[PDB]
2 protein chains.
Amino acid sequence: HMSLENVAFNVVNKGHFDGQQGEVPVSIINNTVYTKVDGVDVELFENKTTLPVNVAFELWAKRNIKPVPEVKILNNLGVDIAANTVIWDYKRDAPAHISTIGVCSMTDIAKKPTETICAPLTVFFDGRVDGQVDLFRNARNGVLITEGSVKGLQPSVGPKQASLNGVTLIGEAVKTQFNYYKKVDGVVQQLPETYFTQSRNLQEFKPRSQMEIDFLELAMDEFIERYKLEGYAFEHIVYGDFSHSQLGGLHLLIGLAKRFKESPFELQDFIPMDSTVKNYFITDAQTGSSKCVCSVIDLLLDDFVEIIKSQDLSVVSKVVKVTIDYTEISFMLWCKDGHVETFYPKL
Amino acid sequence: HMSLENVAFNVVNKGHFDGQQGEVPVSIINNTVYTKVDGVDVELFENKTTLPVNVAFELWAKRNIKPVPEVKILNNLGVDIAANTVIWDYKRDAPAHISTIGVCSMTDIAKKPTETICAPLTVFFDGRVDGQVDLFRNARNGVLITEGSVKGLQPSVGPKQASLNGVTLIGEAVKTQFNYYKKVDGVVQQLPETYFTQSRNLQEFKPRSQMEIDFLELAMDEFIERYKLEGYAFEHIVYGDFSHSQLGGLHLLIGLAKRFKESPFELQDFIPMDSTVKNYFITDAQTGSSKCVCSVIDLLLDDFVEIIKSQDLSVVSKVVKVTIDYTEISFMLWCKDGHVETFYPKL
């Protein structure tokens, strides 16, 4: 019973594909799907993907509408495909994964995740659905999330925030903190201690600690004096230097959020995807200071302090590996006479 | 149960829409409809119409596959729409009529031809289908075809040839000669005495009379002598004059067919539709003689002789009306000292 006209019927009456029977008339013209309502044509969907318009439309209609992990997490853990669902990437207006399992006949490589073809792929399993936990046992490579514990397996506690219909949030009407589990070539693996990025916007930026509130409210000199941060180059690294043509430092998102209230500036996101580290092309409207590639990360300031304070300030240059969002980020550390010059994410 | 995937299923298994249940996967990319067969994508339809790709695809799939009248006839009689079918125009690779009655939800203006919306339109009715003759009786404006007689109604005998899946032919396994009837504002109308064009090609041209066979086989002077055509300017009108830069005359298709065997030339069909009269841009490869607008018609030579023989050669200029394919064509006749100079279809 699967058809274009049926998919559209569901979208019109329910907002997403809900397995309802019915049809409505449809027009396809130039990567857009229209339908007729009271004699006039109405835009339902504009294809921004590399898939065919009608295939993309169907995958969108069947997108997951419960809280799910942010795509950067799933990428960091090496997830190749999802089991009997679709993770819509709202930053690319596209599917997170281009192949499917038991969802859409045009994109399916299999009907069930146990088929031989799936063995070499790392499959995503949602423990909230019935039968998925057992499929995760029996699977050769995979990733599993659950709300509660699963006896037999050691959990890793994930981040507090998740994505719900494109909105990243910390749920209180719904649970957004998951237990993570992973398997490689038939063997369960221990996940390392990790920090997590906070996934915040620049315009609707909110603090999440007393230190963050102090940072936003206080002046520069006062903040450094309290919390005793002399020699750690917060002037350069967090606050940022706008005195020369080349913009200096400015690698923590909170730093941008402070500057933005006082004096708006221009960001170009020339690689628009979800990442643990982001690169922006930044031009400061007040000064005319700019930089082509500016590496930015959103750590809780408290955690950034913890990371920098636990380093050796004796060496001139050093690469520092740190586990964030379940992956190794490299940082470059420069010191001079026992204080820091700079400390930034490597390219 | 109307759907894209179902329409395609029928096309794949039956060649046209035959009301079968089933689905196959489909892709839409750039005005083309594809389907997957043994893992690979296959072109089913390329849209050359002004309709949306999926709408056009459906109308094509539901095209009429019995012998039907050539579009030029239907146009000449003033048919605006067809009742519960689709007449595909194979010269335009498009529908003959852009609106429908009980065929496709996107293009339908009504479900039945008796609805009030249909009253001002001239509807086509096919007497071979059950109930159509009665619908023709109740209709305000319409055209009807039948194989046999219909009690009460005076018939007009149509042409011998009809179109079958794009092929124009005189049927012997099937009947292609119809009785025609027409109504205007509730009143049956008498259709006039008419000639019919022969609908022949230039490359596969075949004669249909002894006179036509003689024309092709014999030399010019001999043909004019035998059928006594002195003073009727067949040298100019039919055979054509290639001695000057501007090509002279050449208005009968048989004339082209004779020339083409001896010495091929170039036609440009700059308005590609079916018409009783055609205009071509012609360049003669042998001489370099040419003409921008060359009006051509395909009458049976016998009929052309009959028409020209029954004229008054006393006037210098005269417009001559002649009924061909149920419509009035004007001809321009020039005479000088009791013989003809030229005689051609008016522009």
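Numbers here mean position along the shown chain, with the first residue as 1.
Cβ atoms here come from the backbone N, Cα and C positions, even for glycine.
In Swiss-Prot this protein carries:
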ACT_SITE  A:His236  active site, proton donor
ACT_SITE  A:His251  active site, proton acceptor
ACT_SITE  A:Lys291  active site, for uridylate-specific endoribonuclease nsp15 activity
BINDING   A:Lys291, A:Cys292, A:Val293, A:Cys294, A:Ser295, A:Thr342, A:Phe343, A:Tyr344, A:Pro345, A:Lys346  uracil binding site
MUTAGEN   A:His236 to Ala (Swiss-Prot position 6686)  Complete loss of NSP15 endonuclease activity
MUTAGEN   A:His251 to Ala (Swiss-Prot position 6701)  Complete loss of NSP15 endonuclease activity
VARIANT   A:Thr114 to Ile (Swiss-Prot position 6564)  In strain: Omicron/BA.2, Omicron/BA.2.12.1, Omicron/BA.2.75, Omicron/BA.4, Omicron/BA.5, Omicron/BQ.1.1, Omicron/XBB.1.5, Omicron/EG.5.1
VARIANT   A:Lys261 to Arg (Swiss-Prot position 6711)  In strain: Kappa/B.1.617.1
Among A:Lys261, A:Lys291, which are recorded positions, the residue with the most C-beta atoms within 10 angstroms of its C-beta: A:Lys291
Spatial neighbours of A:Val293 (uracil binding site) that are distant in sequence (at least 6 apart) but have CB under 8 A: A:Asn279, A:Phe281, A:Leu347
Max CA-CA distance, Å, over listed uracil-binding residues A:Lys291, A:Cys292, A:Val293, A:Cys294, A:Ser295, A:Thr342, A:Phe343, A:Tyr344, A:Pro345, A:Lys346: 18
Separation of alpha carbons, A:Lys261 (variant position) and A:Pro345 (uracil binding site) (Å): 25
Least surrounded among the mutagenesis positions, given as A:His236, A:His251, when other CB atoms within 10 Å are counted: A:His236
A:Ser295 (uracil binding site) versus recorded positions A:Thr114, A:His236, A:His251, A:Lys261 - nearest by Cα: A:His251
For A:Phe343 (uracil binding site), the three-state class that DSSP assigns: strand
Same-chain residues at least 6 apart in sequence whose Cβ lies under 8 Å from A:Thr114 (variant position): A:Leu135, A:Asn138, A:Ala139
Chain-internal residues near A:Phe343 (uracil binding site), provided their CB is under 8 angstroms and they sit 6+ positions away: A:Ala233, A:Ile237, A:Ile308, A:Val320, A:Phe331, A:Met332, A:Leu333, A:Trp334
For A:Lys291 (active site, for uridylate-specific endoribonuclease nsp15 activity), the one of A:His236, A:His251, A:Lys261 that lies nearest, given that the recorded positions are compared by Cα: A:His251
Rounded inter-Cα distance in Å - A:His236 (mutagenesis position), A:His251 (mutagenesis position): 9
Distance, A:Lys261 (variant position) to A:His251 (mutagenesis position) (CA atoms, angstrom): 17
DSSP state at A:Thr114 (variant position), helix/strand/coil: coil
For A:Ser295 (uracil binding site), the number of other Cβ atoms found within 10 Å of its own Cβ: 17
Neighbour count (Cβ, 10 Å) for A:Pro345 (uracil binding site): 18
